Amino acid sequence: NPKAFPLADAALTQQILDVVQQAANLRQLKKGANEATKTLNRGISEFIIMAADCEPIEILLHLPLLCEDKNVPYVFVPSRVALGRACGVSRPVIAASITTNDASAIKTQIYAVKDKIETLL
Amino acid sequence: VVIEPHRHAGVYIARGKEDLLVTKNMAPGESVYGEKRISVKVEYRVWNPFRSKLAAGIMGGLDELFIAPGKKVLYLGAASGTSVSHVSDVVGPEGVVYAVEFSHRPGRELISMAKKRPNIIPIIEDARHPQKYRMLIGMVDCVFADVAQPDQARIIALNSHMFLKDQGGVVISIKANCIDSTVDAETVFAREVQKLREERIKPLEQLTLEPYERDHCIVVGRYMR
Amino acid sequence: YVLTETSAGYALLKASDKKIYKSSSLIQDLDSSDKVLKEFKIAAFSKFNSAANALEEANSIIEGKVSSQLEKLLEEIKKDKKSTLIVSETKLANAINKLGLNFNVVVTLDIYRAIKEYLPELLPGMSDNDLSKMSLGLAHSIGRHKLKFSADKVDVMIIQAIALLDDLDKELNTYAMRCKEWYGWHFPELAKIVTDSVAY
Amino acid sequence: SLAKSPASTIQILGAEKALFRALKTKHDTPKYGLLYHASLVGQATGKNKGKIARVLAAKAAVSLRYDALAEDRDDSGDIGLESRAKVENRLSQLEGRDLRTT
Amino acid sequence: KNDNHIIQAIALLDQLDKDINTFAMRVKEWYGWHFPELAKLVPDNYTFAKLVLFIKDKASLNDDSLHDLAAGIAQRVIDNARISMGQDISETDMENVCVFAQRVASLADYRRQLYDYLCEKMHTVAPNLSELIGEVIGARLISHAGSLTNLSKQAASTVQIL
RNA sequence: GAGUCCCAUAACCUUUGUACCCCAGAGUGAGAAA
RNA sequence: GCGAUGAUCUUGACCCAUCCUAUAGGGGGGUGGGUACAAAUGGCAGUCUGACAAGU
């Protein structure tokens, strides 16, 4: 998909799959495209991971629009089943938002990976 | 509720029981983005210095800002068609703004506002080939820039020496992070002012507009051929 | 001693800048780029303007944003090509396609700056506001359609289409009741027996 | 402008004041919105019509943003028809369900 | 000798004057997608819709005779048809706008012949009222009273109106 | 899991404008003008 | 050269003027307030929850 614009690679995709694993471990992420847009609407989500594998990709790429309108980071990993196993349900997951509280036990790596996303915009 | 004029006719202060900044209307009826209309009869549109970037530069102010109500304005700019409405509201029907954006995700809303506002000329090629949009423009009297993709100075340099006239004026919102993160504000800003005066645009003023948005200054410059 | 090509509103404007084929390219700002001075230097020669139609606008858009292959551009090319004179070319990407023709094509950016600043005063004779109106018309007409997809599947019309549905149903119910009352004054029975509006 | 919407909103894009008042008093929300007048949720019978209202909202969001943000789609309704067959066999396999015993 | 024609005749024509104003405004905002410039130059509803039925697509280009027959201002509209260009096309199904504008034309031409009908009907039913106060105020009076006999049996002080 | 159809096509209120009138009002009943 | 075929009739608050005591107040210049209608990217006004279900 040439229209899946920010797509990761091995190091940063491994880091974001690790941090989404720890976020699902303490259970403060949201799983699903419309739930990701709900979090984008109510401003809760720290950033968005999406899957540059969905058929067609326009089921997913609407939330980039309001995501950059609300200036949130948003990344593509190249496999929906990979980040589904990352988020810890048994289903192919198309998008996942990661919420925010400041008492979080993964706060510093969340901030590190979101600066890593913003380094490629 | 009383209207105060700035140095530039087109930017006013609606102050009174609430105090804020407004512009004129080149289109009556309604706020095209969802702000309040001050009524005096005469209508006045708020524009938020957060959701705009030139508006907070008016909250910075200038000895001579090159937007005047006869001064033809070019707007390379960010792709959103938000602030070009108020550049139109400043310039009135005698001047004209040419807004040039490439990514057509706000190109459609730009076309939508510019249909009901004949003050705006929408150019929908890239911001890097004025040789390609020659025939839709002639000898603009000012340029404004809000491009974030990192060859800001070189590409507004090419636009400013192709279309902006002699002894005209440039006004740029120079970003820090969108060209160079990890290096500080005044460093990358003085680097940009260095390459501008290398391109013989005489700089006049930079200021960071801090509480409205973080670490993006505006620089302004006289042009010298 | 030169002719220059510049596309202005829908056209190819050959402007005659009476100076040398090399010195007008060379000095070009010590040539006193003033209104009367460059107006007397760059005099009006030709303006191959096709029409104000959108098809001529499409020919102009293909000649501008891509290399010059317009038939109107060829017709303007067969209007001063008899001496291999200095025909100042405008675009830099449509320069090899300009050179692919039997002509003598040629800071020239600055003479185009001067030509552009003294075009709407006198050089076609046309109006400042009319040139800006034709330019904004061109931009709203065919620049957005040649970059973007279309506007044939535009969706803003369907809102007033369905508003016409709802208001036509409401208004037609009121007309039905008024006709049933008026002809019921001649026939008070049949509105009970055929309640259908259009059958009434 | 409705392509950038969650499918929950497209489940409830008509029953606005009923939804908001059933929030306001601590009461129970509606389940249809405007979508109740669709043929599939008409064909469903019970509260599984609310369930198929949810799944039709989801597949409508899918098909809706497909033909909204597509740039070259075939004007044919292919994945719309595919999702229609999906919700149709979903509907039959939930109308096979009956909570009363046999 | 029957005012039951006249009361619902006037209560019919004021309502249809309202909705032909509504439908002419809808024709205006629909044809703004084809002529966003014509709406300020030709403001009149009936002549507007009658020339919208005339010029379908922006292809006038040659004459002024038929445009003035629908009407100089014609010539300005003719030039602005090629200079405006803030306009879409939608020509393959603009024929519904062509049928709709002539539908407003047929409605507004049913009006004024209904108005001629009740001018005759107030000249025949209440001729003293039509001669003294006019047909419009006469029909409004007997409607606002309820009927002719009720208006008559009203006393002279309760002929108050708004 | 989860109250649409009480009409969000909305209902009310405000603002904009528009042709408007600014008097008692099951109006009072015999005076005005010199 | 009047009128039961209808005479008459109590006006929401004040800024320079025409009148009564070189400049200052009280009795046809200036004006608020409200009544019968169309529009709003005006306000009320906020766009449900999110992994289990079913059968053997």
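To match Swiss-Prot, the residue numbers of chain B are left as they are there, and the shown ones run 86-125, 138-322.
When the header is checked for method, it gives electron microscopy, 4.9 Å.
In case you wondered, yes, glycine gets a Cβ from its N, Cα and C as well.
Here the residue is the original one, while Swiss-Prot reports the published mutagenesis B:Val87 to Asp with the comment In nop1.3; thermosensitive allele showing a decrease in histone-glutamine N-methyltransferase activity upon shift to restrictive temperature; when associated with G-103; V-175 and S-219. When Cβ atoms from all protein chains are considered, those within 10 Å of B:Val87 (mutagenesis position) total 11, not counting its own.
In Swiss-Prot, the entry for mutagenesis B:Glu103 to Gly states: In nop1.3; thermosensitive allele showing a decrease in histone-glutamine N-methyltransferase activity upon shift to restrictive temperature; when associated with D-87; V-175 and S-219. The structure shown retains the original residue. Counting every protein chain shown, the number of other Cβ atoms lying within 10 Å of the Cβ of B:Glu103 (mutagenesis position) is 10.
Counting every protein chain shown, 19 other Cβ atoms lie within 10 Å of the Cβ of B:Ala175 (mutagenesis position). One mutagenesis experiment named in Swiss-Prot is B:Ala175 to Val, and its note says In nop1.3; thermosensitive allele showing a decrease in histone-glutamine N-methyltransferase activity upon shift to restrictive temperature; when associated with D-87; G-103 and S-219.
Residue density at B:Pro219 (mutagenesis position): 24 other Cβ atoms are found within 10 A of its Cβ, drawing on all protein chains shown. As a published mutagenesis entry, B:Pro219 to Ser appears in Swiss-Prot alongside the note: In nop1.3; thermosensitive allele showing a decrease in histone-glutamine N-methyltransferase activity upon shift to restrictive temperature; when associated with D-87; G-103 and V-175.
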Cα-nearest neighbour of B:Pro219 (mutagenesis position) within the listed mutagenesis positions, B:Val87, B:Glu103, B:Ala175: B:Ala175
Proximal to chain C - mutagenesis positions among B:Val87, B:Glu103, B:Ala175, B:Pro219, CB under 8 Å: B:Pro219
Collapsed DSSP category at B:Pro219 (mutagenesis position): strand
C-alpha spacing of B:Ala175 (mutagenesis position) relative to B:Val87 (mutagenesis position), in angstrom: 32
